[PDB]
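I have placed the structure first, in the form of C-alpha cells, so that the comments after it can refer back to it.
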Amino acid sequence: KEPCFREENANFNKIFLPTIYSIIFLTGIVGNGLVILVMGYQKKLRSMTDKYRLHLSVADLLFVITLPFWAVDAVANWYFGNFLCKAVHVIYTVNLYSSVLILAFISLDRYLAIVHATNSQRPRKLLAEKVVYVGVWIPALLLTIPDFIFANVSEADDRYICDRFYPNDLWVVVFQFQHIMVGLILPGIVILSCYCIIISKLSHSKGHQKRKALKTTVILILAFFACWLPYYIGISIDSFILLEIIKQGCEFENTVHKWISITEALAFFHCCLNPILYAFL
Amino acid sequence: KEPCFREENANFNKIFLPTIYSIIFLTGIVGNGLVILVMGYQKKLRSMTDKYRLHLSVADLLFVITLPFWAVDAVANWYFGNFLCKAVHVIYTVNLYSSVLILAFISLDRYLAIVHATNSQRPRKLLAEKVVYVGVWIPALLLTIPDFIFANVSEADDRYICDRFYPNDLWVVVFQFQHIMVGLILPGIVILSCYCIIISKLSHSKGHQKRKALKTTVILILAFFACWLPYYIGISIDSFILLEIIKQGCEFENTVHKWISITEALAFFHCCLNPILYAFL
Amino acid sequence: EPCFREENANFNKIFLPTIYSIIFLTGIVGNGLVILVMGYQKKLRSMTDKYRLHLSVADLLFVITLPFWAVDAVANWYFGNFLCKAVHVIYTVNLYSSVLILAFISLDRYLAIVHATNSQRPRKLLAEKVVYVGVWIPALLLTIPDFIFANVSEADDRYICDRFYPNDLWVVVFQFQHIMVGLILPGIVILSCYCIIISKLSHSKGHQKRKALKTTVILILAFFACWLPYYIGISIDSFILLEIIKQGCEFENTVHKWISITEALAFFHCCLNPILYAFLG
Amino acid sequence: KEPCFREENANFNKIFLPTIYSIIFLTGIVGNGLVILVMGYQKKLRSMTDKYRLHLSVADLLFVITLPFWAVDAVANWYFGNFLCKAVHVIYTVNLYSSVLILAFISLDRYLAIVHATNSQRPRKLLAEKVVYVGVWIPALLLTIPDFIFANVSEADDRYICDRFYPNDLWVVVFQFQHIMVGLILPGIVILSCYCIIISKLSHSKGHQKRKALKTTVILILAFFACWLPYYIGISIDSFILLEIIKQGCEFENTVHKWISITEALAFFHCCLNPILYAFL
Amino acid sequence: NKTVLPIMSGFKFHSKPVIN
C-alpha cells in the first residue's frame, strides 16, 4: 500500500493552463470593465436583473484581476509570499460563492416577477437595493474564514507552492463537501425549483412577450452550471477516493488531480460568459 | 484462441463516464420533468405527435431515474445487490426499445397523416390512443424476460460487478444481433420507407406549409439515429469478433470494448434530445 | 533498417467502419431522395439541377458499394477479383465525375452571369448533350488503367485489395495524375471562372436579384475543403517515394495513417449535394 | 542548461503544418486576390475602413505568396538558399507587424469617426491618405533590419534550415520581447483604450444605427487577437525558459517548442479571416 | 540481401526493399 505515487512531469497542464488563464483574464477584464463602465457610472440599467448582473460583473472583475497570479502559478511557482497567496485565495473563494448566490437571487427575482405579477414591485425593489448585500456578499465573506486562516505556503524543494493546507484529510473532505453543497446542491435546487414554478405558471399565458426576457437568464444559468459541472464531478470523485473507498487506483489519483485542474481552468470561463451574453441579446 | 487477456477500462473512462452520465441525468430530469409537468398535467398538447413525445419523455425520464446507478457503477463497483441491478437493466432495456418503437410510430403517424390527408382522422386518434400501448410498451415489456432472468452480480475480488451473464457466447451473439435488428434494422426500414413515401408525395403539393411541422420530427429522428449509430457499429464489430468471424487480436478486442463504453455514454444523449428540440422549434 | 513495415492502427479498424457506415447511410437516403424528387417526378427547374442530378447519380454509385470499403476496413477482402475491380473502377469514375460536374457547374454559372444576354442555347446545350461526352466519357476512358492494374493480393495476411503497380514509379505518376485531374486543373478552371464572375458582378451592383451563386459556391468550397488534406497527404507520400523526404519509416507510417483517415473523412462529400438540397443553403 | 534535443517534431506536426499552410495559402490567395480585384481595380470602396482593409489584404497577400515556402520547410528542409530565406523572413515580419498596425489605425479611425463625429472629416482623410503609409509601412520595413542582417542558413549536416541566428540567447530574448510589445501590448492598449472611449460615448446616443458599422471591426479585431494570443503566450513562456528565471525540466521546453510551431500554424488564419468577414457582413 | 513482401507496390501498402 504505497501512500502517494506523486507525479513529476505535468507537461501539457503547464502550457494549457496559462493560455486559458490569459484568454479568460483578457476577455473578462475587457467585458467586466465595459459592463461596469456602462451600468455603474452612466446608469444605463433599467430592470432589477441588471443590478445583480452588475454585482456578478463586480465579482468577476475581482477574480479576473487576480487571475494572472494563477497564470504565474501555472508557469512558475509562487514568488510573492504568504499575504498575496491569502489574498488570491480569499478573492477566488469570495467570487466562487458570490456568483452562485447572485444567480440564485436572479432566479428568485424572476420567480417573483413571473408568478407575483400584481403585488410584487416593492419587494423586488427591496431585494435589488437592501437585503441582497447580506444575502450574497456577507455570506461570501463569511464562508472564506477557514480560507483566511488555512492558506499558507510550504517549503518544498525550492518550490514555495501556494495552496490551502489542512492538518488532516478529514478537514479536506469536510470542506470539499461543504463547497460541493453550497456551490451546487442548495442554490442549484433553489434555481431549479423557482424555474419549475416559472414554467408551471407560464403555460397558462396566451402567448405573452414576458418569456423573452427569461431566455437570456436561462442561457446564463445553463452556461454557468454547464461550465462548473465537470469541476464539481471531479472534486466529488476526489472526495470519494479519499476516506479509502476508491483507493485501488494510484494512477487514478493522478488522473483525477489532472482532471480537476483542467476543468477548473475550463470552469473559470464563467467570468468570460456574462459580458458575452451582453454582446449578444 | 484464448480470450482471457482481459484489460480493464482506463482511468480517463472512469473520469469521463460519470461526467457524461451526470450531465445527461441532470438535463434529462429537468427537461423530462418540465415536459411531463406541462403536457401531462396541464393538458397543453395540441398536435397528435405531442402524445408520442410525451410517451418518449416518460420512457426517457424512467431511464434517467436509474442513470445515477450507472454513474456509481462507473465510479466504483456495484454494491446495491441483485434487485436494483435487475431493475436498472430492465428499465434500460425497456427505454432502449421503447424510444425507437415510439419513433417508428411517429414516422408512421406522419406518413398516415400527410399521405392520407382526407380519410385518416379517426385512424390517427385510434393509433395514438388505443393500440399504441400494445404497439410499443407491450413488446418492450415482452422483450425483458431474459433481461429479468439473466442479469445479476458476479463473485469477483470484492467487486460484485452488475452485468448480464450468459452460459455461452452464442447467446451473447444472438442477443446482440436481436438488439441490432430491433434497434436499427426493422424500425429503421419502417421509418425509411415511410419517409421516402411522404417525401415522394410532398412534391405534388403547391408549395404548401404542411412540411414546416415535418422539420422538428425529421431533426429528432436523424439526431436519434446519429446518436445511436456508432454504438450499433461498435457492438456489431464486437459481435463479429466472436464466432471466429474476424480474428485480428486481443488489443483490438480491448479497443472495441472501450469504444463500446465511450459510445454508449455518448449515445445516452437520446434522453436529452427531446427537451432540447422542445426548447427550440 | 531491415525494410519498411506495415501496420494499421486498432482505432482505425473501428472508427473507419463507423465513418463509412455513417456516410453510406446519409448518402443512400440523400441521393435516393434527390433522384426520386428531381429525376423521376420532374421537379427540377434551374439549369444546375441537371448537374446536381448527375452528381447524385455518381454519388449513389459510390455509396451503394461503400459497405465493401466498410467491411475491408475491419476484415479481409474475401469478395473476389471481380468485386475488387468493380469497387475500384466505380470509386475512380465517381471521384472524377463529381469533379467534372463541379467544373461544369462553375462553367454554367460563368455562362449565365457573364454572358447574361446572348446565352440560352449554349447553356441548354451544356445541360443536355455535351455534359455526357465531357464528363462521363473522359471518366470512363480515364479509369481503364484502374480496370487493368487493380487486383487482390494473395499475401497470407489481410488479403489486400488495392491498385497494384509493377514498380514504385507507376504509383508516383498515377498519384500525380490523380492530383492534376482532381485538384489542380479543375481548381484552376473553377477559380478563373469565379474570378471572372465576381469581376463582372461588381460592375453590376446597381441591381441585385439573383443569389443562385451562393449554393454552387458553398458546394464547391465544401467539396474542395473536404478533399484538400487527402491531396496534401498523397502529395507528401508521392514526394516521399521519390527519395526526397528521407525522414524515416515512421514518417511513412504516419503519412499512410493520415491518408486513410483523411480519405474516410473526405468521403463526406457524399452528404454535400442533398444536405445543401435540404438546407436550401 | 544544455537540452539540445529539440528535433524530429513527432511527425504529426510534419503532417499537420503543411496541410494547415496549404489550406491557409489557398483561401488566402483566393480571398485576397478577390478583395484586391474588387476594391483596388474597380474602386468599390465606399467607407474609410475599406482603405485600411485593402492595405491589410495587400500585406496578407504578400505573406500568403511565400507561405508555400513555409509549407516546403514543413515537409522537406530548405533548398532555396539564402536570398529566398531572407526575403521570406523579411516579408513575414513585415506582414506580422503591418497587420497589427493596420488594426490599430482602424480602431483609431473608428474612435475619430464615433467620438469626434462632427469636426473630424479632414483629419480622417489625412489619416486615410497621407500619414497612413508612414504610420504602418515605415515601421514595418524599419523593424526588419535585424531580420535583414540576422536571418541566414546554417551550413549543417545535410539539413540547411532557414532561421534567424544569434550569437547569444540575450538577443533572442530581447527580440522576442520586442515582438511581444510591438505585436500585442502597445497596439493592444491603444485599441482597448480607444474602444473604451468608443463604448463610453456610444451609450449617450438614443440607440443610433451607427453601431452596426462597428460589429465587423470588433469581430475582426477580436478574432485577430484570439488567433495571435496563444502564440504570444508561447513565445513569452519561451522567452522566460531562456535566460534563467524558470527551469522545470528538459521536456517542458520541448513541449513549448511544439506548442509554438503548432500555434504559429494555427495563427496564420488571420490572412484567411479578413475576406471571410467580407463574404458575410 | 534484405527483402520485403515482393510486388506490394501500390496506392496503399507499398514498400521498398533495401539493396546491398
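The residues of chain C that appear here are 26-306 by Swiss-Prot count, in order.
So how was this one determined? The header says electron microscopy, 3.6 Å.
Placed from the backbone N, Cα and C atoms, the Cβ positions cover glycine too.
One entry in Swiss-Prot concerns the mutagenesis experiment C:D97 to N. Its note says: Reduced CXCL12 binding. Abolishes signaling. Markedly reduced coreceptor activity for HIV-1 isolate LAI. C:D97 (mutagenesis position) has a Cβ environment of 22 other Cβ atoms inside 10 Å.
Sequence-distant contacts (6 or more apart, same chain, Cβ under 8 Å) of C:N119 (mutagenesis position) comprise C:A83, C:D84, C:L86, C:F87. Record note (Swiss-Prot) on the mutagenesis of C:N119 to K: Loss of agonist-induced G-protein activation.
Quoted from Swiss-Prot, the note on the mutagenesis of C:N119 to D is: No reduction of agonist-induced G-protein activation. C:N119 (mutagenesis position) falls within a helix when secondary structure is assigned with DSSP.
According to DSSP, C:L125 (mutagenesis position) is assigned to a helical segment. Quoted from Swiss-Prot, the note on mutagenesis experiment C:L125 to W is: Increased thermostability.
Counting only residues at least six positions away in the same chain, the Cβ atoms of C:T73, C:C218, C:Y219, C:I222, C:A237, C:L238, C:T241 sit under 8 Å from the Cβ of C:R134 (mutagenesis position). Swiss-Prot documents C:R134 to A as a published mutagenesis change and attaches the note Loss of agonist-induced G-protein activation.
The mutagenesis experiment C:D171 to N is recorded by Swiss-Prot, whose note states: Reduced coreceptor activity for HIV-1 isolate NDK. In sequence order, C:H113, C:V114, C:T117, C:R188 make up the list of same-chain residues 6 or more apart from C:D171 (mutagenesis position) whose Cβ falls under 8 Å from its Cβ.
Within 10 Å of the C-beta atom of C:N176 (mutagenesis position) sit 17 other C-beta atoms, taking all shown protein chains into account. DSSP gives C:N176 (mutagenesis position) a strand state. Looking at Swiss-Prot, the entry for mutagenesis of C:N176 to A says: Enhanced coreceptor activity on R5 HIV-1 isolate Envs; when associated with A-11.
DSSP assigns C:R183 (mutagenesis position) to coil, not to a helix or a strand. Experimental mutagenesis is annotated in Swiss-Prot for C:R183 to A, with the remark: Reduced coreceptor activity for several HIV-1 isolates.
For the mutagenesis result C:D187 to A, the note given in Swiss-Prot is Reduced CXCL12 binding. Abolishes signaling. Within the same chain, residues at least six positions away from C:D187 (mutagenesis position) with a Cβ under 8 Å of its Cβ are C:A175, C:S178.
According to Swiss-Prot, the mutagenesis experiment C:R188 to A carries the annotation: Reduced coreceptor activity for several HIV-1 isolates. For C:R188 (mutagenesis position), the number of other Cβ atoms no farther than 10 Å from its own Cβ, over all displayed protein chains, is 21.
According to Swiss-Prot, the mutagenesis experiment C:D193 to A, S or N carries this note: Greatly reduced coreceptor activity for HIV-1 isolate NDK. Reduced coreceptor activity for several other HIV-1 isolates. There are 15 other CB atoms within 10 A of the CB of C:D193 (mutagenesis position), with all protein chains counted.
Among the mutagenesis results in Swiss-Prot, C:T240 to P has the note: Retains ligand-binding affinity but abolishes signaling. The residue drawn here is the original one. Close to C:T240 (mutagenesis position) in the fold, though at least 6 residues off in sequence, lie C:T73, C:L301, C:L305, C:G306, each with a CB less than 8 Å from its CB.
Under its mutagenesis entries, Swiss-Prot includes C:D262 to A with the note: Markedly reduced coreceptor activity for HIV-1 isolate LAI. The Cβ of C:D262 (mutagenesis position) lies under 8 Å from the Cβ of C:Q200, C:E277, C:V280, C:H281, C:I284, each of which sits 6+ residues away along the same chain.
For the recorded site, C:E268 (mutagenesis position), the DSSP three-state label reads coil. In this view, C:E268 (mutagenesis position) is surrounded by 9 other Cβ atoms within 10 Å of its Cβ, with every protein chain counted. Per Swiss-Prot, mutagenesis C:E268 to A is noted as: Markedly reduced coreceptor activity for HIV-1 isolate NDK. Less effect for HIV-1 isolate LAI.
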Determine, to the nearest whole angstrom, how far the Cα atom of C:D193 (mutagenesis position) is from the Cα atom of C:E268 (mutagenesis position).
11
Listed mutagenesis positions (C:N119, C:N176, C:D187, C:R188) that sit near chain E [CB under 8 A]
C:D187, C:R188
Close in space, distant in sequence - C:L125 (mutagenesis position), Cβ under 8 Å, 6 or more apart:
C:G159, C:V160, C:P163, C:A164, C:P211
Inter-residue C-alpha distance, C:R183 (mutagenesis position) and C:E268 (mutagenesis position) (nearest angstrom):
28
Cα-Cα, whole number of Å: C:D97 (mutagenesis position) versus C:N176 (mutagenesis position)?
14
Give the helix, strand or coil assignment DSSP yields for C:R188 (mutagenesis position).
strand
Whole-number Å distance separating the Cα atoms of C:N176 (mutagenesis position) and C:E268 (mutagenesis position) is 26
Counting across all protein chains, other CB atoms within 10 angstroms of the CB of C:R183 (mutagenesis position) number 15
